[PDB]
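**Student:** Please read through the structure below; I'll follow up with questions.
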Amino acid sequence: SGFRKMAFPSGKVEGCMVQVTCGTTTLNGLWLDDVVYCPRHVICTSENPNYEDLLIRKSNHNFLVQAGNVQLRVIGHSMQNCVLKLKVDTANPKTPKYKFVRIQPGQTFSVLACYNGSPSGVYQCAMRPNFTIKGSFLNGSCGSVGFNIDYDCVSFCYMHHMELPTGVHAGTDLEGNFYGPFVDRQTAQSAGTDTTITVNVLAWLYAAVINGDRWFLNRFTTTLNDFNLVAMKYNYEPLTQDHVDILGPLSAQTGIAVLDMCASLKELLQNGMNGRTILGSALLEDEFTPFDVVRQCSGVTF
Amino acid sequence: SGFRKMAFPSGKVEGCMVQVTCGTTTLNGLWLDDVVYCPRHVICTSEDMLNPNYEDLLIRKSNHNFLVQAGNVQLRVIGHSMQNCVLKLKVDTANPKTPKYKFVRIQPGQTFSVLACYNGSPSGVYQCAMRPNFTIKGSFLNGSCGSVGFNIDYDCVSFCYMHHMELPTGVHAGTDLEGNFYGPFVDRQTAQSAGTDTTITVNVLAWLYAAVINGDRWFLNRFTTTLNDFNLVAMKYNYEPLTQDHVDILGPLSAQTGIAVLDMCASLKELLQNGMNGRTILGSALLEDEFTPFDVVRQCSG
Ligand SMILES: *C(=N)[C@H](C[C@@H]1CCNC1=O)NC(=O)[C@@H]1[C@@H]2[C@H](CN1C(=O)[C@@H](NC(=O)C(F)(F)F)C(C)(C)C)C2(C)C
Ligand SMILES: CC(C)(C)[C@H](NC(=O)C(F)(F)F)C(=O)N1C[C@H]2[C@@H]([C@H]1C(=O)N[C@H](C=N)C[C@@H]1CCNC1=O)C2(C)C
């Protein structure tokens, strides 16, 4: 039994973390084959940066690349969107099987927080609908990566770039394309209003049922339209026919039809939790996907 | 910024996890140097589960009755010894991935990371605390047994928990790596139960100090309290009594925020008398007791 906020084992990714230094700026790089990936704002001096020019003007020896106590020699450099690629003289002997993926809002991943190329902590995250993440990042955390594991293949999906005024976090996929309407300048930027990831709440209520927690279940059923009208009143994501099909395995497993569980969720939105908890939370949790619930409640290895 | 339940990177422990088989029972082992440590109930059949005589079953085992497997490689068992409730298996090869490690027995309130493993392959990593009643609120299915709890201090791994059994209230019990149970439990399928759990008061106060540091002050008041008056009230809410020792430990957080420990205790007191009233601290509508004073300083300062 049990239900925990659970990260992927971070071992495969720890074998890839390095330290990148430019003048006085130090942050983290992802060392895969003979290339080190890191945010391009590493090159930046104190003084609206012109990255293209700052990059082309700069020699190879200006990039100090440190893998533990070993120096890596940079033998090339190129830009891809908002990520800098440093061509190194050594293929990473610890390189796992990996692909770069870009994730949709509501999709979850593990962040490996690092400082000075040194992995510090791992935590589970969700891509918010406003494309921010509620992470935990201090100074030097930039270049820290988000990832999933599928068997032995690490799918890297996130590189950390910045903290927003609301204490929430912004970054790019490993191809340097920002998630959300952001720019890597010190310019004034702000998270749009977040919404609750409805399908995830429903998956987590299924996790509640599976662990013997049933007080919120009722005998009513609703329709998508009625549910979706109530949802957008509480800043909940619309529920699609897609979502309903993806929760099917959980509906089948528990014997509770999705459109019933939507009625249960509706009552909770309108009525609150009545001084009760669900899986030990006073808040409806939306950072577990349907897959996450199936993975944890079936067990799955790598 | 941000405040996340945060586990240690699992790489150094992933390198040590093995699968141990005896008869039809397979669970997980911890492979350190030329010893595999695992729960001794791996040698129990179905019948044995109620009043196992461990000495009488192990005296009936040869080395070759224990299958130890590391990935594809089957390890060769060359000696078997019992220490309390862990079995120690001497093996041909010393684990080359052996990190700096020590074995540590922790006290209730102390936190660690759990690497949930099945068939010697890791499933996920989460962060736990030893509950006052010597149980943990884990996430463990069939065959999770021998999964370990650890902390990492620089590059030294300290092993503090090995997983043995699930109690009827869906909470978990285990031993230190010397095989002495945390709490009054025994590795038998006889009727046993956890004492009533209490809230880890020192940890909730730590979490409140973090809240101020991350800029949230909605909950403070202008009162102070005596240590005795605090405990007289706090026990009435099933809180762990606060000791002078605990007050000493909070000194640094008290210094950094400028809020006296007994002033913070007045705040906590009022929160219990009222509750949240729809408001939250650090994204929670409950009081968090699974961050220690050390955890908070590490994640918010440096
Ligand atoms: C190890 N592979 C399992 C794992 C359990 C069940 C799912 N999550 C877990 O932590 N553990 C066991 O097989 C141990 C083992 C005998 C019985 N047992 C139990 O987990 C049982 N609990 C108790 O012994 C009891 F009653 F005291 F709570 C069970 C009732 C099956 C849950 C031994 C030797 C303790
Ligand atoms: C909040 C701050 C003023 C620091 C700024 N944010 C904004 O620019 C905004 F406020 F305008 F949004 C910001 O983070 N950066 C400024 C500069 C890079 C980025 C940066 O160096 N990031 C930190 C790096 N190791 C990570 C931080 C530390 C604490 N928690 C984090 O995550 C770039 C946007 C090019």
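Following Swiss-Prot, chain A shows residues 3264-3310, 3314-3568, kept in their order.
So how was this one determined? The header says X-ray crystallography, 2.5 Å.
From the backbone N, Cα and C atoms, a Cβ is placed for every residue, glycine too.
According to Swiss-Prot, the protein has these features:
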- A:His3304: active site, for 3CL-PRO activity (ACT_SITE)
- A:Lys3353 to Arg: In strain: Beta/B.1.351 (VARIANT)
- A:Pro3395 to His: In strain: Omicron/BA.1, Omicron/BA.2, Omicron/BA.2.12.1, Omicron/BA.2.75, Omicron/BA.4, Omicron/BA.5, Omicron/BQ.1.1, Omicron/XBB.1.5, Omicron/EG.5.1 (VARIANT)
- A:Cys3408: active site, nucleophile (ACT_SITE)
- A:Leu3468 to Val: In strain: Zeta/P.2 (VARIANT)
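How about a rundown of where these features are and what they're close to?
**Tutor:** For A:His3304 (active site, for 3CL-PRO activity), other Cβ atoms within 10 Å of its Cβ number 21.
Neighbours of A:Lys3353 (variant position), defined as other CB atoms within 10 A of its CB across all chains, total 14. According to DSSP, A:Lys3353 (variant position) is assigned to a strand segment.
Around the Cβ of A:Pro3395 (variant position), the number of neighbouring Cβ atoms within 10 Å comes to 20.
Of all Cβ atoms in the protein chains displayed, 24 besides its own lie within 10 Å of the Cβ of A:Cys3408 (active site, nucleophile).
Look at A:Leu3468 (variant position): DSSP puts it in a helix.
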**Student:** Which one is it: of the recorded positions A:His3304, A:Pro3395, A:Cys3408, whose Cα lies the shortest distance from the Cα of A:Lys3353 (variant position)?
**Tutor:** A:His3304
**Student:** Return the member of A:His3304, A:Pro3395, A:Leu3468 nearest to A:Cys3408 (active site, nucleophile) in space, with distance defined Cα to Cα and candidates limited to these recorded positions.
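**Tutor:** Looking at Cα distances from A:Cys3408 (active site, nucleophile), the smallest one goes to A:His3304.
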**Student:** About how far apart, in whole Å, are the alpha carbons (Cα) of A:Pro3395 (variant position) and A:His3304 (active site, for 3CL-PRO activity)?
**Tutor:** 25
**Student:** Do you know which of the recorded positions A:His3304, A:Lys3353, A:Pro3395, A:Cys3408, A:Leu3468 end up with C-beta under 6 Å from ligand 2?
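**Tutor:** A:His3304, A:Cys3408, by Cβ distance under 6 Å.
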**Student:** Around A:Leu3468 (variant position), how many other CB atoms lie within 10 A of its CB?
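**Tutor:** I get 25 for this one.
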**Student:** Helix, strand or coil: which one is A:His3304 (active site, for 3CL-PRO activity) in, per DSSP?
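**Tutor:** Assignment for A:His3304 (active site, for 3CL-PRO activity) reads helix.
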**Student:** Hey, how far is A:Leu3468 (variant position) from A:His3304 (active site, for 3CL-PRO activity), Cα to Cα, in Å?
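**Tutor:** One finds 39 Å between the Cα atoms of these residues.
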